[PDB]
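Trainee: Have a look at the structure that comes next, please.
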Amino acid sequence: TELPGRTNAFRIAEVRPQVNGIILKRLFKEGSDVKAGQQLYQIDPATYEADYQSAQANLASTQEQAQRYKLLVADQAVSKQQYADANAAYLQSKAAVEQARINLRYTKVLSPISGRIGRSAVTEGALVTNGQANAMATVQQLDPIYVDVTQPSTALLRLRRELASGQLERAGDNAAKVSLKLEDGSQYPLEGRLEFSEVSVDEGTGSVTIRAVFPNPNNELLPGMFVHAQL
Amino acid sequence: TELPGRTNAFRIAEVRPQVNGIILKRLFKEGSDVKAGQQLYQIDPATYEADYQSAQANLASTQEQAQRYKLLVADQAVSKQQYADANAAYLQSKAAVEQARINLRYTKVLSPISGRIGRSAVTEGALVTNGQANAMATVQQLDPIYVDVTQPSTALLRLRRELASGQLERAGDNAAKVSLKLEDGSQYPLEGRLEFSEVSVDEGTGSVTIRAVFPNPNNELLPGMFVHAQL
Amino acid sequence: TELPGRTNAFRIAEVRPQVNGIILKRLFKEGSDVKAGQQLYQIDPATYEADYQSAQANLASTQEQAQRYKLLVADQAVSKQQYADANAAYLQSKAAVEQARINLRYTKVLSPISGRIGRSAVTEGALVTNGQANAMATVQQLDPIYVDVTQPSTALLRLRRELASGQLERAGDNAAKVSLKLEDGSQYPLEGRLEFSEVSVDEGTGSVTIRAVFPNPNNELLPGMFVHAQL
Amino acid sequence: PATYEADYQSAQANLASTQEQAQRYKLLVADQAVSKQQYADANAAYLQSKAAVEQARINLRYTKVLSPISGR
Ligand SMILES: O=C[C@H](O)CO
Ligand SMILES: O=C[C@H](O)CO
Ligand SMILES: O=C[C@H](O)CO
């Protein structure tokens, strides 16, 4: 039985800035392969770095001030109102520092997912804003790759039985082994699982949509291909 | 007697953001079974978390300030026009904190219902906005599953009698036991209740719509199937 | 004398939101019986509740400020302008609080009438807007139930006489006792009034439409049934 | 032609505007001051205007229905 379907990325992510600034450098090759956590951009941190240290300097100061006044109050050598204020400043500083630290950190735009980055919608030297509508770039995990198959609700059950009645070659719980046949006609060398758990149902058609998962190193398979799963 | 009908989810909910931000992680398998209250997404909280603590710091401060002026007014050491401004700030802080707390909490996009989530209409790293038109995802309770049956108003009464005149196998108050027959032809193994209380009436047809309730573990039954209840 | 007619709800009401937000919970069973004033939905109030208290805090503050300046102005200790601005703020806050309170109240979507709610056109987690076109649900009082009867203007007088000339069994002022006969053929066990005051007239036909009122506990009778009143 | 003439000038006013807008961005994109996305939008409008004006001009011209052939 041949099931028609479309190939889709296994996982997709968007790269976006979360701090305001100028793109200093774009550390990745358009179209290359990147790893989740890998620095993809560098926003000029000259300032954030400066504010962050400017801050810590402050905290170090107010903190000393506080820790000391608390000693004085204990001898009644300073009104508790003086202390309260001292500790007040200390807490604000401590807050400032944390926010500074957070912003500096957001300075190195990292990749959320592991996959294939494409073109960089943002040029070096460009101005980038936190919250900005457009994404700097998009990564896609193309290795294990999906094949969305759509069968009428009935057939999905028919197959589900055969899977349980051993009439279908097991591949795992709720999964039967399957082969792929490109619209080319050719036979994709490798083979993969065909999970039976439903992903979506067009109630207007009643038809269900399940996913097949094929290994795709070499990146032979790409999203959008009209293929055929085989059982 | 065989009553035609369609299978429908037992309950449906939508997943939506209620805070602005970037989708950090999508904690769920498209097509899986999720529980109500289960975290479905994580919106980056670096800041909301910072603000929230920045606030609490403040409240901790003003609160002390206030409480002290409260005891001080008695000795007339602190006026009443002070303990007023003081208590003013205290109340504002307390409010800021609650608002901070609320936003942080929305940072974890939980699932409203227990059911089956399908595809995630939002990619990781994407930008999400409170009030946004589109829903991030949709959960559907499919275990007990409904079967909407439509009979002409007359028939509904005829059956209602037999139910009371013992001529129909009781299943509970106003419910008669029923079996399901898929459009496949097969006989759904389990059987369930056919509640007689009306759910809706197409006055333009006069016909009524009642619901059958079948157990559906194993998830064999899906919404949209054209079935037949049997009595 | 058998008068043909259609059964109709005794009263209809629509459930709609009057505040913006997300449907947290839908507290009612589709197809059940609900009482006027009963909470049907809960719109996530996390924020409205927060704004309301955020407001009250503010009012508490400005109000003190005002009452104090009202003092200083009366002692030429401060200009009338200062007292003016202070009172200005006070008045704004007081307005803010009232609006907050109103919105919070709308957070609980109560049922306007007592009757029978059907399906909920809105899912939990859904986005709901004040002013939105569609109604979240519809309650229909079905106990006393109407039976719209249509007779030629002439016949309505004929009967009206007999009613006054004792030739018809009184049921109340302008009402004659009547029995119902379902299109089933059967005899509805209970009986009710047949009010003679006209409700509408198809001037294009000259025919009048009057209503019969039958008790309908057990909910045996439903809107849309083609029946027959008997005199 | 009262209107065609009005639309035509209504248009030309527009183009004169958007054209200035564009020519100005044309330089800020070179000095990475304006996002290549924006300059795109500016030049987009400019091209639309220029298109509108041509159509306006064409219609105004037709305000004078001429004879295709020489004859009777
Ligand atoms: O983001 C992937 C491609 O480069 C563009 O659209
Ligand atoms: O929402 C259900 C499916 O995942 C999509 O369309
Ligand atoms: O709203 C009345 C019925 O429940 C549905 O359509």
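Here chain B follows Swiss-Prot for its numbers: 52-282, in order, are the residues you see.
Each Cβ is built from the backbone N, Cα and C atoms, and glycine gets one as well.
The following feature annotations were taken from Swiss-Prot:
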- B:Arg57 to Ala or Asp: Abolishes complex formation and thereby decreases drug resistance (MUTAGEN)
- B:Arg62 to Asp: Abolishes complex formation and thereby decreases drug resistance (MUTAGEN)
- B:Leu123 to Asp: Abolishes complex formation and thereby abolishes drug resistance (MUTAGEN)
- B:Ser130 to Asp: Abolishes complex formation and thereby decreases drug resistance (MUTAGEN)
Trainee: How many whole Å apart are the CA atoms of B:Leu123 (mutagenesis position) and B:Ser130 (mutagenesis position)?
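Mentor: B:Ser130 (mutagenesis position) has its Cα 8 Å from the Cα of B:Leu123 (mutagenesis position).
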Trainee: Does anything in the same chain, at least 6 positions from B:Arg57 (mutagenesis position), have a Cβ under 8 Å from its Cβ, and if so what?
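Mentor: Long-range Cβ contacts: B:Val198, B:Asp199, B:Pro274, B:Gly275, B:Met276, B:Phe277, B:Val278.
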Trainee: Tell me the Cβ neighbour count for B:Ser130 (mutagenesis position), meaning other Cβ atoms within 10 Å of its Cβ, over all protein chains shown.
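Mentor: I get 12 for this one.
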Trainee: Relative to ligand 3, which of the mutagenesis positions B:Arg57, B:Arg62, B:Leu123, B:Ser130 have a Cβ found under 6 Å from one of its atoms?
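Mentor: Within range of ligand 3: none.
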Trainee: Please state whether DSSP places B:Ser130 (mutagenesis position) in a helix, a strand or coil.
Mentor: coil
Trainee: For B:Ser130 (mutagenesis position) and B:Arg62 (mutagenesis position), what Cα-Cα distance in Å is obtained after rounding to a whole number?
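Mentor: Their Cα atoms are separated by 60 Å.
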Trainee: Hey, of the mutagenesis positions listed (B:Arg62, B:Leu123), which one tops the CB count within 10 A?
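Mentor: Selected residue: B:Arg62.
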